[PDB]
Amino acid sequence: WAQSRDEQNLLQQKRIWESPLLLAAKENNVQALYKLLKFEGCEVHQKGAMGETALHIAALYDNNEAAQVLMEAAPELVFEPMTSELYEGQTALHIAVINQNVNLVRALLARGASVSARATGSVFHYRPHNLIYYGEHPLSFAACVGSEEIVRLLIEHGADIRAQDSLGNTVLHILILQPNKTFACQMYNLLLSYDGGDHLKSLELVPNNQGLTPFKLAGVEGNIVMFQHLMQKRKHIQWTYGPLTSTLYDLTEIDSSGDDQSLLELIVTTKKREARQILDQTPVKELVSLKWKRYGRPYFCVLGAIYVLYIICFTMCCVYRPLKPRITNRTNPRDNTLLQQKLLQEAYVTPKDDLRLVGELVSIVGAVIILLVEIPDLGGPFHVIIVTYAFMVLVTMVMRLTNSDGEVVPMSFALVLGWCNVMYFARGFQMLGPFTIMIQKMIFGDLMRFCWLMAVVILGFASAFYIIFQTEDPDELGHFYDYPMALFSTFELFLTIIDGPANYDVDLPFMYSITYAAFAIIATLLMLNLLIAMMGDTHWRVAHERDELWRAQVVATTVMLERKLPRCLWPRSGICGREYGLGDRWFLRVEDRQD
Ligand SMILES: [Gd]
Ligand SMILES: [Gd]
């Protein structure tokens, strides 16, 4: 796809070179334009490669004298839009506006160019492969280029500010996505001055078709300067007492009013790295901290203590599993057998068995509750693990009633997934809070690396030992008696957790002594470079990423409790405007001191 526009751009410059009209429009040769138009007559409605006219070419390369000649000899080329799919809708006005050619925009509105002609070309879309996104209307182009003179000059000739594009975005939404944040704020105020002036149907209330007001889009897109500037409209200073200044906050589009209309939900669910800084701002950081200090932090410990007791319940049901002897003379064929199955399905022989039967019941009603609260549908694995645990618990009771050999298989999987999920609640303890995010964000880029390497090193050295020790007998050292144990023993050797094969009575093969020296070296070099490369995330900027991501998790988890829990507890944050001078809106009282 990228080569197409590269081809069509090289194709355009070829057609400009071929057509002497389009060449004179690109080179601003007024001497040749009159020779081509008045003397030896040519097609003045000539269409270029990109569906352009000679006027569109004269507007690209800022050439005013050529454009005026093209309009004095054919004033209908102004209404002419670009016809190609890449520029479907662009007019000669859009090119002059985005080039900030005020004299050409002035002359184009004299001819009466449509200030409402959309530009639906593919290069005008809000896509990553396009370097910019200025919208579709000429009013939106002047707002993005930072030319306040063209903006009002377009409104003078009937430009509509309510004009939404394909994505249902007004000119306000488009400025929020722009890079030059420090200059677009004055442009944002200039556009609002032309509003209707009534409290209803304001331009700041017109939502993006993704359900986003311009204020809401600022926080989602991580636009701090626009969020701060948009916040001036929604805060009421109460009084000024020396350095102290008690101010009131609107809390309308913030907090959690509507289901998905809440902004806090949008900030924690977005993948935008910049959005995590919005909840650190002075309307939100007061809110989220009050929602946590009370009603947030305590309820997280209640659910945690309940889950800790629920798992220690199921743990006891496993350590006190059913009992039964071997009941088979099987421990002689393949005399390495070791099993003593404790699996009989008894019926209510309970001097102390019903104590775990209710524990088996508690483990089931808790697992079906866990399944019926998380499957009806950052903290990711610590909620995918719980549904897999409750899946293993339900398979554990399915492992019963069939009495299969692998009774312990789904039960041992549930015993580890259920416990290691307790450090999910570690994200709300100050100390190991950021620790849990450190071990979590390390499973991706710093765990799969050096394991694909370690796995390839084992695949090499482990299999060699099998060949070396498939000749000798396993009665002696035996670390590699079959190919699976040839791999598993060397894996343990890679982490030095095994003492290394060493027998000093017999004579070891001539290749083991050489290969293990090379193993002890490479298994430690790849163990040290795993330590150093992993470290490389200890910058002073990471000191925030260690903390403000944990706070983002605490803020995200604080929103998790407020949605599902009932309304008898956790009252709405702030104080309602009703029964006060305000009106049925909830406000936060925050005061500060300027030094
Ligand atoms: Gd032996
Ligand atoms: Gd040892």
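Residue numbering for chain A follows Swiss-Prot, covering 69-445, 460-677 in order.
Looks like X-ray crystallography, 3.9 Å, at least that's what the header says.
Quick reminder: no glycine exception, Cβ is built from N, Cα and C everywhere.
According to Swiss-Prot, the features are:
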BINDING   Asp581  Ca(2+) binding site
MUTAGEN   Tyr201 to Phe  Prevents up-regulation of the channel by phosphorylation; when associated with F-202
MUTAGEN   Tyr202 to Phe  Prevents up-regulation of the channel by phosphorylation; when associated with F-201
MUTAGEN   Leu535 to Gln  Alters subunit assembly via domain swapping and reduces channel activity
Legend entry - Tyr201 (mutagenesis position) versus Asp581 (Ca(2+) binding site) - Cα distance in angstrom: 63
Legend entry - Spatial separation of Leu535 (mutagenesis position) from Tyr201 (mutagenesis position) - C-alpha basis, Å: 43
Inset, instruction - Measure the Cβ-based neighbour count of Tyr202 (mutagenesis position), defined as the other Cβ atoms within 10 Å of its Cβ. - result: 25
Legend entry - Nearest-integer angstrom distance between the alpha carbons (Cα) of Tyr202 (mutagenesis position) and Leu535 (mutagenesis position): 47
Inset, instruction - List the same-chain residues at least 6 positions away in sequence whose Cβ sits under 8 Å from the Cβ of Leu535 (mutagenesis position), in sequence order, or say none. - result: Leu608
Inset, instruction - Would you mind sorting out which recorded positions among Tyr201, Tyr202, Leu535, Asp581 put a C-beta under 6 angstroms from ligand 2? - result: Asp581
Legend entry - Euclidean Cα distance (Å) for gap endpoints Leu460 and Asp445, 14 residues missing: 18
Inset, instruction - Return the single residue from the recorded positions list (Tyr201, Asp581) that has the minimum number of other CB atoms within 10 Å. - result: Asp581
Legend entry - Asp581 (Ca(2+) binding site) in three-state DSSP notation: coil
